[PDB]
Amino acid sequence: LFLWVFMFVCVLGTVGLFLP
Amino acid sequence: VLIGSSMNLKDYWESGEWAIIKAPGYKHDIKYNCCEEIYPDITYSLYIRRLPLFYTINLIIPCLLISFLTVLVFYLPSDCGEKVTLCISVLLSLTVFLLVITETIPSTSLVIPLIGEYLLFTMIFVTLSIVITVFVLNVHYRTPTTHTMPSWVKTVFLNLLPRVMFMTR
Amino acid sequence: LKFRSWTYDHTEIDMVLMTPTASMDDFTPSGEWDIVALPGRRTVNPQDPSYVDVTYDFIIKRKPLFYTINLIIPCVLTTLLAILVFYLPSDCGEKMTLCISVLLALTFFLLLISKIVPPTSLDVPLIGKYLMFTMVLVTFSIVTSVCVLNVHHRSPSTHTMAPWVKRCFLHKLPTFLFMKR
Amino acid sequence: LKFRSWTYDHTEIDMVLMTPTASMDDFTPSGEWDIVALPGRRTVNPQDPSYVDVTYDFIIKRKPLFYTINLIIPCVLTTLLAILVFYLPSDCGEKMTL
Amino acid sequence: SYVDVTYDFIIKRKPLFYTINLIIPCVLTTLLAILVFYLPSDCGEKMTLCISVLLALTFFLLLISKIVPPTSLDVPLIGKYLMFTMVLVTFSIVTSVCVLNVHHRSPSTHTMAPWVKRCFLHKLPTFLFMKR
Ligand SMILES: *[C@@H]1O[C@H](CO)[C@@H](O[C@@H]2O[C@H](CO)[C@@H](O[C@@H]3O[C@H](CO[C@H]4O[C@H](CO)[C@@H](O)[C@H](O)[C@@H]4O)[C@@H](O)[C@H](O[C@H]4O[C@H](CO)[C@@H](O)[C@H](O)[C@@H]4O)[C@@H]3O)[C@H](O)[C@H]2NC(C)=O)[C@H](O)[C@H]1NC(C)=O
Ligand code: NA
């Protein structure tokens, strides 16, 4: 459960930071 | 007008680190884009070589000696608990040597050194080695009370491959 | 670059920029940086006499392959190694070593990237912010790994399994996460 | 900053402060510090002649973000793991490591 | 048209600083280099001691490569000595892994060959004073 949660949070973090 | 044809190395105090092979001098008559007239100049060209014994005994032999340890993990049994510590240690030691080699060289982005390319190569493959060894540690500690063993793994990873690798149970 | 004189002023000398762009004639290429344009302008303030100025702007691109091949690849490497301590089983005893080592490597690259950067507080670079995010994520990974390693070593003689973990973590969630015993 | 003249003294020259503050008409902001006040004052000692002085005080405030991103987040980060070694079991031998 | 006058300061060094601060931890870790083989293989601590001794030797090698001048004309005895001991520790690591692998062999995976039956049980234990 925490594997999937932290994977999803890390993907959204990389997208939200390197959007430009 | 040049007097000789080379730089004088008659009063040359020896260096001990760089050895001069040859140092010629050449006269040119060039024309700049500021000004409508010709200006002369004299160009000397030192051609030196590094004597490679201080760095091959303190930066290359330990680097090669720890880069020959990234493949030695896979002969160590999973019943022991030391498959990771070795990988983490060689990864951090290659990171420290990468710090040393980016301390020594300039930051010219024209070409890359062969030693830094070799360090990057070995770091990539040791990271792939830890992502393989976490998978084989997850495969090892696995019981029939928590997981069911499939059917295609009974033929491929247990009968087809040990006949090739010369294991034969 | 701001060229002006300290003795005389606008009431005694002019200062006429001849060409609009600085010339690029005897330029040797630097190898690390790239000059892309070199404009130049002449700044005078109306309703403020005795002011002359000729400024040249240098806009400089970087050849980025050095810092890429030496810092971006280990950055994404040690970030990719951070969602990886959860696939390792807790029956072995090598989880906390991996977690502490990933956090150690992230703090090492953060203190390294804080050296090549200038010490200004206009804005942090994206590498430092990215490593700060991943470092906070690895710290939450450490505390949830210790919490998930405590429930692995619970014996029946010292603990009693409550009915709510029976109804939650055995029936609904092993079907929600495709486990199925 | 203590301005004084080595050659002359108060029996030869006075030293009068013109404006009470220092002028910020050519200042470029450094991006690392913030000046907030630059007062100046004239200092003279009664019962001790031949002493002029003009002292400028620079009262500065630091941009707090660069040391927060580098020496506060790992400081408040590795402190949280100190009381975390007691919830770990003593069966998996990883308490001494942490 | 060539004369000069040269003085030749020949100086001996007081060695008591670098003897205590560098020679003693060097010979200490060198004394620890031959020590990982008496540890039993059942406890999972063979690799930690080997890697720790190797990393301490690389630390002292990179420390001694800083106070020395960077001349390739000759290398000191300490650098050659630490390189020799580092090669010895790396061979200790590879033979420690290869002797740790033969500790965890079971009958459900491997099968004991007759030559390792007759060699490592009769000749060498009576040769190395083991006596079962
Ligand atoms: C390290 O880096 C430096 C600079 O990058 C290199 O220096 C260059 O070396 C080359 C090779 O020697 C030089 O080229 C030579 O220039 C001489 C001077 O030129 C004058 O004379 C000619 C002929 O009249 C005029 O046209 C010119 O305007 C000058 O007035 C020439 O005399 C040389 O010619 C001789 O060699 C050629 C073959 O190469 C023969 O065919 C000719 O007949 C003649 O015998 C030659 O052309 C060059 O000038 C150097 N650069 C500078 C700036 O001086 C180093 O070579 C390099 N190190 C190494 C090891 O490569
Ligand atoms: Na361990």
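Residue numbering for chain E follows Swiss-Prot, covering 218-349 in order.
Structure determined by electron microscopy, 3.9 Å.
Just so you know, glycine gets a Cβ as well, placed from its N, Cα and C.
For reference, Swiss-Prot has these:
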- E:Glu262: Na(+) binding site (BINDING)
- E:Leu272 to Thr: Increases potency of agonists (MUTAGEN)
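There are 16 other Cβ atoms within 10 Å of the Cβ belonging to E:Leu272 (mutagenesis position). Annotation note: E:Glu262 (Na(+) binding site) sits in a coil segment as assigned by DSSP. E:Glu262 (Na(+) binding site) sits 16 Å from E:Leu272 (mutagenesis position), taking the CA atoms of both as reference points.
In the three-state DSSP assignment, the secondary structure recorded for E:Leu272 (mutagenesis position) is helix. When other Cβ atoms within 10 Å of the Cβ of the residue listed as 'Na(+) binding site' are tallied across all protein chains shown, the result is 14.
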